[PDB]
Structures are given as C-alpha cells and as structure tokens.
Number of protein chains: 2
Amino acid sequence: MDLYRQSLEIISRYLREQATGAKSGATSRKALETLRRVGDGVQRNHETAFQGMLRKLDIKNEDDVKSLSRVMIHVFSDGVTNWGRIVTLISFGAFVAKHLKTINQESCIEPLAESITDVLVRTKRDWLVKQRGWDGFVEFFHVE
Amino acid sequence: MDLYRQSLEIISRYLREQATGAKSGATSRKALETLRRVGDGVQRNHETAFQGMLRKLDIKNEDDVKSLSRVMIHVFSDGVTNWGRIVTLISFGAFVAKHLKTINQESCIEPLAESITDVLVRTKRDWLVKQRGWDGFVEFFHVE
Ligand SMILES: CC(=O)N1CCN(c2ccc(OCc3nn(C)c(C)c3-c3cccc4c(CCCOc5cccc6ccccc56)c(C(=O)O)n(Cc5cccnc5)c34)cc2)CC1
Ligand SMILES: CC(=O)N1CCN(c2ccc(OCc3nn(C)c(C)c3-c3cccc4c(CCCOc5cccc6ccccc56)c(C(=O)O)n(Cc5cccnc5)c34)cc2)CC1
Ligand SMILES: [Zn+2]
Ligand SMILES: [Zn+2]
Ligand SMILES: [Zn+2]
Ligand SMILES: [Zn+2]
Ligand SMILES: [Zn+2]
Ligand SMILES: [Zn+2]
Ligand SMILES: [Zn+2]
Ligand SMILES: [Zn+2]
Ligand SMILES: [Zn+2]
C-alpha cells in the first residue's frame, strides 16, 4: 500500500502514454513529468542496447511477457542501486510497451507495468523509503 | 569586446564586494547600483533554494569551482530568457563567492566571475544586444 500503489500509478501511466502516444497528488504529477523527461532521454541515448535486449528476450506470445520477471529480478536486483538504474528499468519497460502495441499485445501492457512495480518495490522497498520515495526521485533529477 | 568587457567589470565588482563586504562610465555604475538592490533581494528571498543548490554542488577544492560551468550553461541556457534569470545567475554567483571566502578559496572568485560572464555573453549575446545591454537592465529595474 501507498508506496506500491503510487509506484503502480506512475509506471502504468508512463507505459500507457509511451505505447499510445497520447497524454499521491502533486508528487505523482511531478514524478510523471520527471520520468517523461529523463525516461525519454534514456530511450534515445540507449536505443542500441535496448534493441539488442529486446531481440534476446524475443517476445512473440503472452507467455513471453509473463517470463520477463525471471530475467528482471536478477538483472535489476544485482549490483548497487541508484535512481539511474530505476529510470533504466522503467524506460526499458516503456520501450517493451511500444513493441507490445506493434505486435497486437496492447492488453499485456498493464500487467507488464504491474510486474515492473513488483520487482522495484519488493526488491528495493528500504532504499526507496530512505531516499524519500517518489519525492526523492523528483529532487534527484531537479537540476540539469 | 565592449559587451563582454562591460559584463565582466560589473559581475566581478559585484562578486568581489559581496565576498569582502566592502565597496562604460555611468552605465556600469548604474548597473552595479541596480544589481546591489535587486541581487541582494534575490539572495534574501531565495536563501533556501540557494543553500540547497550550494549543497548539491559540494565545493571543497578548486576543481569543484572549475566544474560549475558544466551545470551553469545547461541550467541557465534552458527555458525562456529574461532579466529575472540573469539576476538569479549573478546573485547565485555572489552567494557562491561568499562561501568561497569562508573555505579559503577567495582567489578562485575572479575566475568564477569570468566563468559566469562566459555563460551569460556566449549564450545570450543577441538577446542582450536587442535588450540594449546593461542600459536595458537598468531601466527594466528602475521602477519598484
Ligand atoms: C541520469 C542517470 O542517473 N542515468 C545514468 C545511467 N543511465 C544508463 C541507462 C542505461 C544503461 O545501460 C542500458 C543497457 N546497456 N546494455 C548493454 C544493456 C543490456 C542495458 C539494459 C537494457 C535493458 C534493461 C536494463 C537494466 C534494467 C534492469 C533490467 O530490466 C529488465 C530486464 C529484462 C526485461 C525487462 C522488461 C521490462 C523492464 C525491464 C526489464 C539495466 C540496469 O540494471 O542497469 N541495464 C543495464 C545492464 C543490464 C545488464 C547488463 N549490462 C547492463 C539494462 C546504462 C546507463 C541512465 C541515466
Ligand atoms: C527580478 C525578477 O524579475 N525576479 C523574478 C525571478 N526571481 C527568481 C529568483 C530565483 C528563483 O529560483 C531560484 C532557484 N530555486 N531553485 C529551486 C533553484 C534550484 C534555484 C536556482 C538556484 C541557483 C541558480 C539558479 C539559476 C541560474 C542559472 C544557474 O546558475 C548556476 C548553476 C550552477 C552553478 C552556478 C554557479 C554560479 C552562478 C550560477 C550557477 C536559475 C535559473 O536559471 O532561473 N535558478 C532557478 C532554477 C534552476 C534550476 C531548477 N529550478 C529552478 C536557480 C526563482 C525566481 C528573482 C526576481
Ligand atoms: Zn545514458
Ligand atoms: Zn502456457
Ligand atoms: Zn517464447
Ligand atoms: Zn537468477
Ligand atoms: Zn547475478
Ligand atoms: Zn525548479
Ligand atoms: Zn523572488
Ligand atoms: Zn547538459
Ligand atoms: Zn535541459
């Protein structure tokens, strides 16, 4: 609750808007705004690595989308955590959501956002709380 | 020349006097006078935002002072330009100069003023010329 629900609201709004191309109070609005700026940047600056990762995952059916969590928890959870990696996790989610629309699996975009939220909140809860959650995310990307 | 040299004279005089506490003809005198009034106001009214920005920059050595230009060009150059932002750029310079004196880096105050001048004149030359330079700055802040 609260941190999970807020995270689910931000990630699912961002994935939905990235796929379609269309568009806790102020924190969620600010988080979406920062995520649109930084997230879109990451996707442009790492299109090559994101395309190569997308090819290795080879998404054809809805069983392929459900199998993403297995790679996701291990890859994301390994190493040191920082806001840069959280953005990469979410931006690659938006990149996968765009290809889901392309292959007529648009309905598996909301469960994808929920899978991303499970990996983020269930592996990094303590770090997120100490970093002031989504408010900490907004001020970390405030300047530049 | 002229616009650059005049800008360097005003900014360096203002940063030097703010740090120490002591004190083109009439235009430069008037500009300094307007900058003392408006600049000191900005520093008092935005002490919280200036302290938070100063903490994020974390200035300990002279390599930290030289690295300021990187953040400065991007932050200043983004968005719409107006005299309010130019004052903010210079007032924050005066705020940084005060802390430089506190940490025995008083000699890196003149190169700081020159770095600020480079960002201002090399990114906003055309706008400054059309706004009548420092004369336009003086009549913009004449009333109130
Ligand atoms: C401002 C600021 O602070 N910054 C600084 C840093 N900057 C930045 C930005 C990108 C950078 O690399 C992208 C990259 N390059 N390559 C070669 C690969 C394979 C990737 C790469 C590609 C895709 C995701 C990641 C993730 C997410 C977890 C897995 O997510 C999923 C896994 C599987 C399925 C998923 C489905 C949905 C959602 C997430 C999924 C990571 C990671 O965990 O870091 N990587 C890196 C990495 C991973 C493994 C080995 N090697 C490197 C990724 C480096 C720096 C961003 C902005
Ligand atoms: C007279 C009149 O008409 N007015 C109307 C406007 N008024 C006013 C006044 C201040 C206001 O906000 C201050 C503020 N708040 N916060 C949260 C932050 C982080 C700041 C803030 C703090 C520090 C500078 C700026 C700059 C300068 C460029 C970068 O300078 C440097 C960057 C780095 C190193 C440097 C070193 C030496 C010199 C300049 C440097 C800007 C900018 O570009 O505007 N900001 C704003 C801003 C920037 C980014 C995100 N968010 C907001 C700044 C709002 C309204 C004054 C009176
Ligand atoms: Zn990058
Ligand atoms: Zn099956
Ligand atoms: Zn398969
Ligand atoms: Zn594993
Ligand atoms: Zn491992
Ligand atoms: Zn701001
Ligand atoms: Zn103000
Ligand atoms: Zn930049
Ligand atoms: Zn920018």
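These residue numbers are counts, starting from 1, taken along the chain as shown.
Header lists the method as X-ray crystallography, 2.3 Å.
A Cβ is built for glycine as well, from the same backbone N, Cα and C atoms used for every other residue.
The note that Swiss-Prot attaches to the published mutagenesis B:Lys23 to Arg (Swiss-Prot position 194) is: Reduced ubiquitination. Same-chain residues at least 6 positions away in sequence with a Cβ under 8 Å from that of B:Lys23 (mutagenesis position) are, in sequence order, B:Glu17.
While the structure shown retains the original residue, Swiss-Prot records the mutagenesis experiment B:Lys30 to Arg (Swiss-Prot position 208) with this note: No effect on ubiquitination. B:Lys30 (mutagenesis position) carries a helical DSSP state (H, G or I). Around B:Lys30 (mutagenesis position), the same-chain residues six or more apart in sequence whose CB sits under 8 Å from its CB are B:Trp134, B:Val138, listed in sequence order.
In this chain, no residue six or more apart from B:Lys56 (mutagenesis position) has a CB-CB distance below 8 Å. For the mutagenesis experiment B:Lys56 to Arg (Swiss-Prot position 234), the note given by Swiss-Prot reads: No effect on ubiquitination.
In sequence order, B:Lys56 are the mutagenesis positions among B:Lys23, B:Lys30, B:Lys56 whose C-beta falls under 8 Å from a C-beta of chain A. Between B:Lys23 and B:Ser24, the deposited structure omits 7 residues, and the straight-line distance between their CA atoms comes to 18 Å.
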